[PDB]
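Colleague: Please see the structure below; I have some questions.
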Amino acid sequence: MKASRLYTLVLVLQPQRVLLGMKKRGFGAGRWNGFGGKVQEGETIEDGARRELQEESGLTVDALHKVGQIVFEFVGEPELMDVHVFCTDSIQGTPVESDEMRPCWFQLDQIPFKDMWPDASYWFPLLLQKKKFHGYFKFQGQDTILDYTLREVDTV
Ligand code: NA
């Protein structure tokens with residue numbers, strides 16, 4: 001069996017648009033994603049998600065709602081990524097670009113799937129329908145899915 005490391009992913013989903021962030025630097029730059037990163041010792045998963053949202057997008061929110069969980073496995077990496085996915089309840093500030101991340105709004109008929117992680121084409125439609133989900137994706141490198149599962153659930 002494998003070990004897993006905890007990560008968060010936050011989607012700022014409004015009725016007609018979604019905020020995504022483009023990774024600006026380093027390996028893996030050039031794709032759009034939600035905001036997030038590793039959970040730190042002691043903080044709850046939700047508080048880690050709020051923290052990463054503020055660091056990467058500038059937005060400060062009091063509460064999130066958990067919508068999904070996605071496990072990622074990469075060929076050659078024994079550690080799994082256990083990603084807890086949240087959506088914002090409400091926002092009340094503007095997103096800010098950093099040297100690491102550029103936030104941008106997309107209309108919900110212009111979701112930039114071809115420039116997102118390949119897995120997002122599978123679970124993001126569920127998120128848009130306000131459904132909850134569990135997913136698993138095995139990748140060869142950054143682009144190729146070798147195996148995956150996706151299931152709508154009633155409780156995350
Ligand atoms: Na991050």
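Using N, Cα and C of the backbone, Cβ positions are placed for all residues, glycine too.
As listed in Swiss-Prot for this protein:
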BINDING   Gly36, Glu56, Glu100  Mg(2+) 1 binding site
BINDING   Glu52, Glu55  Mg(2+) 2 binding site
MUTAGEN   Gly36 to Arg  Reduces activity by 97%
MUTAGEN   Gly42 to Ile  Reduces activity by 60%
MUTAGEN   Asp119 to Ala or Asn  Loss of 2-oxo-dATPase activity, reduces 8-oxo-dGTPase activity
MUTAGEN   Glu152 to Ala  Reduces 2-oxo-dATPase and 8-oxo-dGTPase activities and increases thermolability
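Are these features on the surface or tucked inside, and what touches them?
Modeller: According to DSSP, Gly36 (mutagenesis position) sits in a coil region rather than a helix or strand.
Take the CB of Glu52 (Mg(2+) 2 binding site) and look out to 10 A: across all protein chains shown you find 22 other CB atoms.
Counting every protein chain shown, 7 other Cβ atoms lie within 10 Å of the Cβ of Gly42 (mutagenesis position).
Residues within less than 8 Å, Cβ to Cβ, of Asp119 (mutagenesis position) and separated from it by at least 6 positions along the same chain comprise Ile70, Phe72, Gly135, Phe137, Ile145, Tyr148. Reduced to three states, the DSSP call for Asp119 (mutagenesis position) is coil.
Residue density at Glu152 (mutagenesis position): 12 other Cβ atoms are found within 10 A of its Cβ, drawing on all protein chains shown.
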Colleague: Taking only the binding-site residues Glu52, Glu55, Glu56, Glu100, which one has a CA atom nearest to the CA atom of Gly42 (mutagenesis position)?
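Modeller: It is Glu52, whose Cα lies nearest.
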Colleague: What same-chain residues, at least 6 away in sequence, bring their CB to under 8 Å of the CB of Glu56 (Mg(2+) 1 binding site)?
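Modeller: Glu56 (Mg(2+) 1 binding site) has long-range Cβ partners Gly21, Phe35, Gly36, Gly37, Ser98, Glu100, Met101, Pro103.
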Colleague: Around the Mg(2+) 1 site (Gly36, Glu56, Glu100), what further same-chain residues have their C-beta within 8 angstroms of the site's C-beta centre?
Modeller: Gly21, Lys23, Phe35, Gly37, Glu52, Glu55, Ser57, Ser98, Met101
